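Colleague: Okay, handing you the structure first.
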Protein chains: 2
Amino acid sequence: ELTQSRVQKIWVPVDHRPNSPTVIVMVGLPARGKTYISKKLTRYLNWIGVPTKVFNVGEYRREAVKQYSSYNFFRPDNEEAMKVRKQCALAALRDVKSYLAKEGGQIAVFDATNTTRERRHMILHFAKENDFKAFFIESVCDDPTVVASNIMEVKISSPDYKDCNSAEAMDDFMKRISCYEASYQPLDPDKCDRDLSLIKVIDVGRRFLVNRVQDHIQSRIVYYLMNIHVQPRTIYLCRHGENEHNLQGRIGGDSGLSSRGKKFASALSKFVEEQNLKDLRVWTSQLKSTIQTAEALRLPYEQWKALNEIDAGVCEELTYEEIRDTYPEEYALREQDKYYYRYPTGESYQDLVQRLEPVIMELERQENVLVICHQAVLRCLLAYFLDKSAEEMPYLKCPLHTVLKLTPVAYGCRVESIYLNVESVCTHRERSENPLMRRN
Amino acid sequence: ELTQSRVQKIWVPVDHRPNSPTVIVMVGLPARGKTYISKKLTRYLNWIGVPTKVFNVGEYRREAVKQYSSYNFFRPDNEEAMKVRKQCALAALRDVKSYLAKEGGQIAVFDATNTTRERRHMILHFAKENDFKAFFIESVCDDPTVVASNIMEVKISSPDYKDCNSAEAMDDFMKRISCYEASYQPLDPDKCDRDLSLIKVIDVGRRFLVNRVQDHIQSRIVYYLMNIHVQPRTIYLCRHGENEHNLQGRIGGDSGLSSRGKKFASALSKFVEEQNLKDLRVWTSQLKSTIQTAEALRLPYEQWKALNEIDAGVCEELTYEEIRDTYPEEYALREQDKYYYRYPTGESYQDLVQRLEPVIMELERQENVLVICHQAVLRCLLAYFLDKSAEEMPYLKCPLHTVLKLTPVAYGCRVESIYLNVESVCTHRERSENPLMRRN
Ligand SMILES: Nc1ncnc2c1ncn2[C@@H]1O[C@H](COP(=O)(O)OP(=O)(O)O)[C@@H](O)[C@H]1O
Ligand SMILES: Nc1ncnc2c1ncn2[C@@H]1O[C@H](COP(=O)(O)OP(=O)(O)O)[C@@H](O)[C@H]1O
Ligand SMILES: O=P(O)(O)OC[C@H]1O[C@@](CO)(OP(=O)(O)O)[C@@H](O)[C@@H]1O
Ligand SMILES: O=P(O)(O)OC[C@H]1O[C@@](CO)(OP(=O)(O)O)[C@@H](O)[C@@H]1O
Ligand SMILES: O=P(O)(O)OC[C@H]1O[C@](O)(CO)[C@@H](O)[C@@H]1O
Ligand SMILES: O=P(O)(O)OC[C@H]1O[C@](O)(CO)[C@@H](O)[C@@H]1O
């Protein structure tokens, strides 16, 4: 007969009491970007609501072996270490099983060189017997400058190399790489790996070989992998300059900038100029206050409906007081479950994620971008860049008049905050703190 | 200082008076799906708002050569026909130039075998000198059953074979294919075509080789190409059973089914059963009336916010009369420009396109799907399947209680309409038909 759920506003059938998880398998020599792709891809998947976890076999190794000493550990003749490495893989797999079949996880990224047919064949056997789909991602790169640079960026400052300097860490890791070169069997989609679902990423994403995509979530991953790059650049995020409803503690609406909001706009101009960016895309919402802010910059800017602020449904243009008083039950429900709560005839943070994915996907393709937007929206994008969970995302602090400047480092993003020194109200609201439903 | 445009509600700077177009190049032997990919890809691009046109060199040929007689026309020794074919290509290119540089077009799909380096090299020269990006799409398929089947489906009933039967049309076309086999040079991304942007579609999309995507619109095309298939299936589209606001001529809202809407639901059940589909996905919106309708079917169904009806902003739940009276100017603006018009704090048909693209993209991946939805939404999806322009889309007829059953045939979709014989109101509104602003 159907009832409308109170938080999400989803119609469900009144309950009057009387698909397959995926193991993603990274493949390739060390320092080929496997961990980087693993973390980044996991970041994306979790943010769009597909629960995903990285199993880095190296971290299992570091847990079972106290202190690393040298590449001798990795030699093919090292029978004891081969026993430990195998056991490390199997222990990681056990966890994958646990995570896909008992913990709610949907994708497990199995992050190891997985460079032999023998190793892949085993992983397949394990997928098969657990009823997991398997998908392979191989990074192929024999440009020595790339390999070298990669080693400098992430390898030499690993815990393996703690009591150790650059030149010898670098030298050791080059020998660890040679250990794997002898029996490395790349994916052969053309005959032997004919039936595997895989993508082979070649020359830092200059080229792809894609073979048998088998489902919604695989085709997404491929799309994503083909749009990210590693060129250096900067993402700036901030809100529209202070607006008039800000001044009255009113949510939503389409009000213009306060005189302070305008002073922020000029400062943002000054800030942009001093950053000395050769090019810079500017994006705004379609709400006036982000566009007026962009106008202060005298640069081409592009408006996106998707960046419009969360839609507060029938609460548009009310104060939170007015909300508490007219809709106390709604007000309380939003406080209980702020990520999933949807306003009546309006949206939840969950909805924002879904409209923002194409913004994120274009952010990934671009180089320098300034995105001028709104509180909830900004939280949602920041959660993606800083890997914040659904549960922390509605509460991230995203004040007015402040640029978040995001630069890629190692495996994620450095955030620097830069306030442009123009006052405004503060619209941040922290989380909020029953005897008579019990006998005592 | 900024003013809000009256139709689209876009903030633009008050005007107080004082990138590169793409040529897509199809590559491959005849009957490899080139025209099919060309038309389908064009259909997609236009619907998402990227203006795109197919230039089929064969149609130029049919215009310059009166009546086709046989494959002798295509022989490599046929010097006169080689002059005509070349001139046909160049004339198509002239049109491409005209379309990209003078007509507003953004993508031109150059649809010919384009099987030699010499031919591609020329096309490149032409792109270069006109400042067009160039992107190549090659279909490789040497499965004789596929080639044969393809010839049966689209070739034998071409105007070339008018006074001609199956067996000899088929025989002639196999020889036309052999004409091209001798100097066919496939794209070699591995050395000679190292610098071309291309995708090589292999074995009906079992496998892809992608090389140097260079922009937003290229990566989209690839994503799209990797999600379409050619397996036989059926798409059903219909509206929620009649609802209560329907009965009062009220737009929007979230009202439940009338007793007739419920009788439709049962009939839809009966209809689904008699279709005898081995599997069938069912999708609804998150509005009650589509979900109640799906409940009548007793099948798993999945709710999509993106399928929710167009949002009429501050007109939600008004009658069109109430709209005319309270917002005559809005009412008139919507009549002037119904595709682009956006309701205040609500949406336009343009917005629906953009929320619906992921629905379309998943429709392309699926097999049997029934989508139960709403008037404007249904128009938008139908426009994509039946290739209708922006301008005709807001006016397509999508009555209550009627299934549109879409089956792939040749180069697009057959539509059959099936009414389930339960009365309802009719919510269709046709298009609507100044001396005092002039001296006489
Ligand atoms: N497709 C790629 N090919 C080569 N290097 C890459 C790729 N993607 C990212 N990288 C680089 O790899 C480095 C991280 O290496 P890591 O992911 O730890 O390698 P691995 O896990 O293969 O040992 C980063 O410097 C990043 O720029
Ligand atoms: N990737 C593909 N490989 C082979 N055949 C395909 C592919 N995609 C579509 N087809 C089939 O091609 C047929 C249409 O052929 P057409 O597009 O006119 O070929 P061409 O233009 O290469 O002569 C349809 O039957 C369709 O099923
Ligand atoms: O199981 P194999 O194929 O050895 O790969 C796991 C090993 O890969 C290594 C090799 O570098 O990766 P990582 O850089 O991920 O720490 C080892 O640390 C880890 O023990
Ligand atoms: O310029 P080329 O490479 O000959 O390709 C154009 C020719 O391709 C053909 C070969 O079949 O395609 P179509 O099937 O598109 O009509 C000819 O009709 C057309 O004249
Ligand atoms: O989810 P929160 O914390 O209530 O913040 C969202 C609000 O912030 C604003 O951008 C300005 O306060 C409102 O328009 C929006 O409703
Ligand atoms: O664009 P149109 O022709 O006004 O039709 C859209 C309307 O149709 C309905 O689905 C029902 O009439 C309304 O909810 C919606 O506003």
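Here Swiss-Prot sets the residue numbers for chain B, with the shown residues being 4-21, 33-447, 454-460 in order.
Every residue gets a Cβ built from N, Cα and C, even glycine.
Okay, so Swiss-Prot annotates it like this:
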- B:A45 to G: 20-fold decrease in Km for ATP and 3-fold decrease in Km for fructose-6 phsphate (MUTAGEN)
- B:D125: active site (ACT_SITE)
- B:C155: active site (ACT_SITE)
- B:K169 to R, A or N: Loss of activity (MUTAGEN)
- B:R253, B:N260, B:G266, B:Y334, B:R348, B:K352, B:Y363, B:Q389, B:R393: beta-D-fructose 2,6-bisphosphate binding site (BINDING)
- B:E323: active site, proton donor/acceptor (ACT_SITE)
Colleague: Specify the secondary structure state of B:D125 (active site) as given by DSSP, simplified to three classes.
Modeller: strand
Colleague: Fill in the CA-CA distance, B:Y363 (beta-D-fructose 2,6-bisphosphate binding site) to B:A45 (mutagenesis position), as an integer in Å.
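Modeller: Distance between the two Cα atoms comes out at 37 Å.
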Colleague: Could you give the maximum C-alpha to C-alpha distance in Å for the residues B:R253, B:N260, B:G266, B:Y334, B:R348, B:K352, B:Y363, B:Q389, B:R393 that bind beta-D-fructose 2,6-bisphosphate per the record?
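Modeller: Looking at B:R253, B:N260, B:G266, B:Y334, B:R348, B:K352, B:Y363, B:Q389, B:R393 as a set, their Cα atoms extend up to 23 Å apart.
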Colleague: What whole-number Å value do you get for the CA-CA distance of B:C155 (active site) and B:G266 (beta-D-fructose 2,6-bisphosphate binding site)?
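Modeller: A Cα-Cα distance of 49 Å.
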Colleague: Between B:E447 and B:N454 the chain has a hole of 6 residues; just give the Cα distance across it in whole angstrom, please.
Modeller: 13
Colleague: Check the recorded positions B:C155, B:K169, B:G266, B:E323, B:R348, B:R393 for any whose Cβ is under 6 angstroms from an atom of ligand 6, and report them in sequence order.
Modeller: B:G266, B:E323
Colleague: Rounded to the nearest whole Å, what distance do the 11 unmodelled residues have to cover between the Cα atoms of B:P21 and B:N33?
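Modeller: Cα of B:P21 to Cα of B:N33, across the missing 11: 28 Å.
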Colleague: If you count other Cβ atoms within 10 Å of each one's Cβ, which of the recorded positions B:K169, B:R253, B:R348, B:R393 has the most?
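Modeller: In terms of Cβ crowding, the pick is B:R253.
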Colleague: Looking only at DSSP and grouping its letters into three states, which state does B:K169 (mutagenesis position) belong to?
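Modeller: Helix, per DSSP.
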Colleague: Cα-Cα, whole number of Å: B:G266 (beta-D-fructose 2,6-bisphosphate binding site) versus B:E323 (active site, proton donor/acceptor)?
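Modeller: The separation of the Cα atoms works out to 7 Å.
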Colleague: Look up B:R253 (beta-D-fructose 2,6-bisphosphate binding site) in the DSSP assignment and reduce it to helix, strand or coil.
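Modeller: The three-state answer is strand.
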